[PDB]
Every structure is written in structure tokens, then in C-alpha cells.
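Visitor: Mind having a look at this structure? Questions to follow.
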Amino acid sequence: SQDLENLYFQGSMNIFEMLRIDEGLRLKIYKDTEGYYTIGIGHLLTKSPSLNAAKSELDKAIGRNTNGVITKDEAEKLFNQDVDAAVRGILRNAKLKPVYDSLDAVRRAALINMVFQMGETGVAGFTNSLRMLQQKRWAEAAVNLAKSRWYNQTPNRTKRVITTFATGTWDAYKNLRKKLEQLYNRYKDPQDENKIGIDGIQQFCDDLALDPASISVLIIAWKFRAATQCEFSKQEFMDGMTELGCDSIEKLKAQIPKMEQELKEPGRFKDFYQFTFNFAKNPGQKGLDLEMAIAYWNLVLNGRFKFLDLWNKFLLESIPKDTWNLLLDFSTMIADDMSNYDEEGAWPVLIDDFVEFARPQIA
Ligand SMILES: *CCC(=O)Nc1ccccc1CN(C(=O)Nc1cccc(C(F)(F)F)c1)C1CCN([C@H](C)CCC)CC1
């Protein structure tokens, strides 16, 4: 019934694939801009603070125990229910039904895209552009839409949607996908089409004018939600560039300082910091190799952890996730003379020992 096989008669490009590019697709439960558990293409699961509650809602909707992770096809099924609801709303709207009824399937997808972005009232404000669309005055409709605040807010997305109205084709999405495929091919592993290998990661860094050991490279990995440091998949690359709204190295270069600025929010730095452990640790290995931990600590805690030099000296004379995570809490709370350290605070033994190690130096 919700089987995607029921849609095999349609085109392979569709509204799901359109919004995957324009809004983005997440296959793991995350919190939206508010606090709320969400998955797929913007599918709200619950307003409950409980992740188990979100997981329960998700399992009911998918029909299996997902533990908070779904496939792209499952995301499409969720999305199709959302689209059907949106379309019913459009058909209830006296300002939108006539133009929707008049449009071909591709242009309907562009209208639905608008409704997902700005809602019915937003789209219904475009009275003259909607009338031009209903009259099939495509070029005038496109000109008028480009004059709007919408165009200023999300120019890349808005241009693609307007092109879809102007042409009744998927050209804007085809062109973007090809542009990214051609860029990806500059970095892909000659021995594995779906990976960027050691030469490719080096080339990517070179093209960005970045040292592979710089914190900037780790920040990009974070934004690309890369799973692991010694692999870089096609899916990660494509999904990352798409999310960042970059179709070239020039554009990605321009985003990097904006990524760095994001880390000024303590919440975002904590996410980055915890990410780093997961990214750094060899898959399978139970904890993070001490030397690797030191290397990454020196990158991410320089200028945040007042005792980083002593921390190096201490460790030079395997790190579990809990210990890694808690060092940032320690760094943040500890006074410059360590006088506020609470040895009954259930810090890792490593940190208890460090505080003992470090007090000749503070004396
Ligand atoms: C793991 C094998 C390896 O070194 N591969 C490699 C080759 C060339 C350049 C970098 C790397 C691995 N690193 C890395 O960040 N990889 C990465 C994976 C996925 C996505 C990205 C992206 F998007 F480009 F940012 C990058 C780096 C790992 C760690 N080293 C040093 C030790 C860091 C100093 C703390 C740097 C290279």
C-alpha cells in the first residue's frame, strides 16, 4: 500500500528527490531547530523530550523496530504521507487549488516544494505569479517570482524551483547532480567508485588550500557528518555538499569560516568535540588510541583548555568515550589554580590523577 513499487510507473525524479536536495534528508533521529525529535525530510516524530518516545513513534510509522535509524526508502514512505497531507491542504485552499489543478506533474512538484518551504499562506501571497502560472505564462511567472523576498532568503533553492516552473523539466536538479558528480569524480578512489581514497582526500584539502592536519579539515568532516577519518564515502560527499548548499570548491571554501563561527556557541562546540572521538576512533577498536587522542585534543582544545600543555606532559609520562567527553566538562569548569576541583565528582580516574599530577606546577 505504501510500497514504493506502487510508484514504479512514475518518473525516477520526483518530489521526494527534489526535497532531498532542497531541504535535506536525515536517516537518523535528530533534534530540529527547536528541541524536537525529527527524521527523514523534516518529519516530526514527537515533542516529547524522551528519545525512547520518539523511537516508539518511529517504529509505529515504519512497522519495525528501527532503533532510530531508517533507510532512504523508509524516509520516502514517511515523506509521501506528508506530501499527501500537504496536497489535500492545497486542494482545500481557494487561492491554490485552481493553479495546482492547472499544472502538470513537474510543476505541481515545484508548487508543493514552495508549500513545504513557506506554507500555504506564504505561497498564496504570490497572487500575480500564481495567476501567471495558471495562465501558463512561464517566463513572466519566473521573472515575478525572482523579485521576491523568497529569492533573497534561499537563492539556490529558489532558483531551482523557479527553473522548474519556467521549463516544466527537472533540468535544474539534473544539472546540479551532474555538477556534483563531476566534482566528486576528481576525488574518487580509482579502485572504488564510491569512496574518496587517500589521494582524493589529499587533493580535496589541496583544492581547499588546507593542511590535512588543520582543525578546518576536521570541521568540514563534522559538517559532512563523516563516519570515520580513513574513509570518505560518495554518499557523505554528495549529502554534505548538498546540505551546505555548495556546488563547487569555491563555494565550500567560502563556507568554512561560517562553520568555524558556528563553534562559538558552546552547544555546537560540544557537538563537534564529541563528534571528533567517533570520527577519530578506528572502527572496531573499543577505545581511542592514546596518541590519536592526544593529536586531536591538541587540535580541538588549543585555546580552550588552560592546562593543555600539562595534559600533554601527563599523558606522555586507550581513551574511552566517557573519558573523552568529560575532559571538555573539566576544561570548562576548572579554575586556573584547580581550587574548585571536586574529587568526589566521579570524574574519570585519569582526570583525578591529572589534578594530583598538576599541582606541583600550579604551586
Ligand atoms: C586515516 C588515513 C588517512 O590519514 N587519510 C587521509 C589522507 C589525506 C588527508 C586526510 C586523511 C584522514 N583525515 C581526515 O580528516 N579524513 C576525512 C575523512 C572524511 C571526510 C573528510 C573531510 F571532509 F575532507 F574533512 C576528511 C585526517 C585525519 C587525522 N590526521 C591527523 C593525524 C589530524 C591531526 C589531529 C589528519 C588527516
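Along the chain as shown, the residues are counted starting at 1.
Here the Cβ of each residue, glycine as well, is placed from N, Cα and C on the backbone.
Sharing the record's features from Swiss-Prot:
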- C230 to A, G, I, L, T or V (Swiss-Prot position 115): Loss of ability to stimulate cullin neddylation (MUTAGEN)
- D352 to N (Swiss-Prot position 241): Loss of binding to CAND1 and CUL-RBX1 complex but retains binding to UBE2M (MUTAGEN)
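Locate each feature and note its surroundings.
Guide: Taken residue by residue with DSSP, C230 (mutagenesis position) is part of neither helix nor strand, so it is coil.
A helical conformation is recorded for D352 (mutagenesis position) in the three-state DSSP classification.
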Visitor: Round to the nearest Å and give the CA-to-CA distance linking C230 (mutagenesis position) with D352 (mutagenesis position).
Guide: 33
Visitor: For the missing segment of 4 residues, report the Cα-Cα distance in Å between the flanking residues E317 and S318.
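Guide: Here the endpoints' Cα atoms lie 14 Å from each other.
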